[PDB]
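Visitor: Before I ask anything, let me first share the structure, which is written out below as structure tokens.
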Amino acid sequence: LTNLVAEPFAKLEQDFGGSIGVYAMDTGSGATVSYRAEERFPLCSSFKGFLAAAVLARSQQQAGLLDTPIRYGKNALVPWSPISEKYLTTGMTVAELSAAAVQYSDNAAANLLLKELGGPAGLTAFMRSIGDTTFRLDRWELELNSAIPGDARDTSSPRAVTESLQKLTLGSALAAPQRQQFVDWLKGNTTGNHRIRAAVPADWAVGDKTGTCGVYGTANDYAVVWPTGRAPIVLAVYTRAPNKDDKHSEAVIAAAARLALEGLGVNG
Ligand SMILES: *C(=O)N1C[C@H](NOS(=O)(=O)O)CC[C@H]1C(=O)NC1CCNCC1
């Protein structure tokens, strides 16, 4: 059921000047679209969705966790912390940091939550606990964005991202209340309007998390999409390119998402 219908991903990535990795899963039939799906790509900010899921999993064993107020100093505010900078003088709850990390890609929030989990290895351990043997987080913000060609640090594959996203949003990896909270955070993302969402009709529900390393043409998005009248679709689109100064493209991500939906026979 993989690649029943071929799609022109090679032409797309050639025009982009790099590599595109796509995995998409029709959760009803099990049909998939797969292109470079087992190659590694840098996560960039996209690890923050899984980070929030890991916090929610922890909160199943610690009922007070989400409501815990976290204070932080100015030294915690690394570049691109649009929410946590507004609450420097007050603090934010763990839930609020999680929402900020997911929905605004807040870097300070992400580092504060990584500390809660025992750092990159703690997040990696959570991913292992749900059966993901590919994911690895190695570094913190901002160093995890280096996106060096051939460097496996801070990478996963489109396939493993999609498989893990499915487990967390639709499967049983989270308890039902936590699962719905994760979904709701993804649905409220503000940074993805020009990526997978641009390929998804407005009358379908969708949650996503983006990433943009800023070098090596490296950017990404993953999403859970609910077309009306059929089972949900899970998909991941990752990009990279050979040169440090190569630019990312949101349009290429949206175009790859459209090809994936077309390959699954999902009318969009
Ligand atoms: C994540 O990839 N981020 C955080 C933020 N928005 O994330 S996104 O998914 O909407 O793109 C800005 C881009 C990126 C990030 O942390 N960029 C840093 C800029 C400075 N150099 C290190 C990377």
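Residue numbering in chain A adheres to Swiss-Prot, whereby the residues present occupy positions 25-292 in order.
Quick reminder: no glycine exception, Cβ is built from N, Cα and C everywhere.
Found this in Swiss-Prot, in case it helps:
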- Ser69, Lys72, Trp104, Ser129, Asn131, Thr234, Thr236: beta-lactam binding site (BINDING)
- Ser69: active site, nucleophile (ACT_SITE)
- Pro103 to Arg: Increases catalytic efficiency about 40-fold with respect to ceftazidime and reduces catalytic efficiency about 10-fold with respect to nitrocefin; when associated with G-239 (MUTAGEN)
- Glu167: active site, proton acceptor (ACT_SITE)
- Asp178 to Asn: Reduces thermal stability of protein (MUTAGEN)
- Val239 to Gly: Increases catalytic efficiency about 40-fold with respect to ceftazidime and reduces catalytic efficiency about 10-fold with respect to nitrocefin; when associated with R-103 (MUTAGEN)
Visitor: If we check Cα distances from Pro103 (mutagenesis position), which of the binding-site residues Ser69, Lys72, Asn131, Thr234, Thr236 wins as closest?
Guide: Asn131
Visitor: Between C-alpha atoms, which of these recorded positions comes nearest to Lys72 (beta-lactam binding site): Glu167, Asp178, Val239?
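Guide: That would be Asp178, the closest of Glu167, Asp178, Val239 to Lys72 (beta-lactam binding site).
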Visitor: Please check the recorded positions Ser69, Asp178, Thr234 against ligand 1 and give me the ones with CB under 6 A, sequence order.
Guide: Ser69, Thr234
Visitor: Express the distance between the Cα positions of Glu167 (active site, proton acceptor) and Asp178 (mutagenesis position) as a whole number of Å.
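Guide: If we compare the Cα positions of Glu167 (active site, proton acceptor) and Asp178 (mutagenesis position), the gap is 10 Å.
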Visitor: Can you tell me how far the Cα of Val239 (mutagenesis position) sits from the Cα of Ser69 (beta-lactam binding site), in Å?
Guide: 13
Visitor: Show, in sequence order, which residues other than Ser69, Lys72, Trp104, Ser129, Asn131, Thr234, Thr236 on the same chain lie with their Cβ within 8 Å of the centre of the Cβ atoms of the beta-lactam site.
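Guide: The surrounding set, listed in chain order, is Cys68, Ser70, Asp130, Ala134, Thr215, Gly235.
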Visitor: Relative to the Cβ of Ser69 (beta-lactam binding site), which residues of the same chain, six or more apart in sequence, are found under 8 Å away?
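Guide: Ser69 (beta-lactam binding site) has long-range Cβ partners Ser129, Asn131, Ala134, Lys233, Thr234, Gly235, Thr236.
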Visitor: Tell me, how many other CB atoms lie within 10 A of the CB of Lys72 (beta-lactam binding site), whichever protein chain they belong to?
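Guide: A count of 29.
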Visitor: Could you give the Cα-Cα distance between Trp104 (beta-lactam binding site) and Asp178 (mutagenesis position), in whole Å?
Guide: 19
Visitor: By the count of other Cβ atoms within 10 Å, pick out the sparsest of the binding-site residues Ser129, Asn131, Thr234, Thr236.
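Guide: Fewest other Cβ atoms within 10 Å, among the binding-site residues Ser129, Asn131, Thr234, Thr236, is found for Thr236.
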Visitor: If we count other C-beta atoms within 10 Å, could you say which of the recorded positions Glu167, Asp178 has the fewest?
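Guide: Ranked by other Cβ atoms within 10 Å, the recorded positions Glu167, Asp178 bottom out at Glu167.
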Visitor: So how far apart do the beta-lactam binders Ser69, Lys72, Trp104, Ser129, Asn131, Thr234, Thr236 get, largest Cα to Cα in Å?
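Guide: About 14 Å separates the two most distant Cα atoms.
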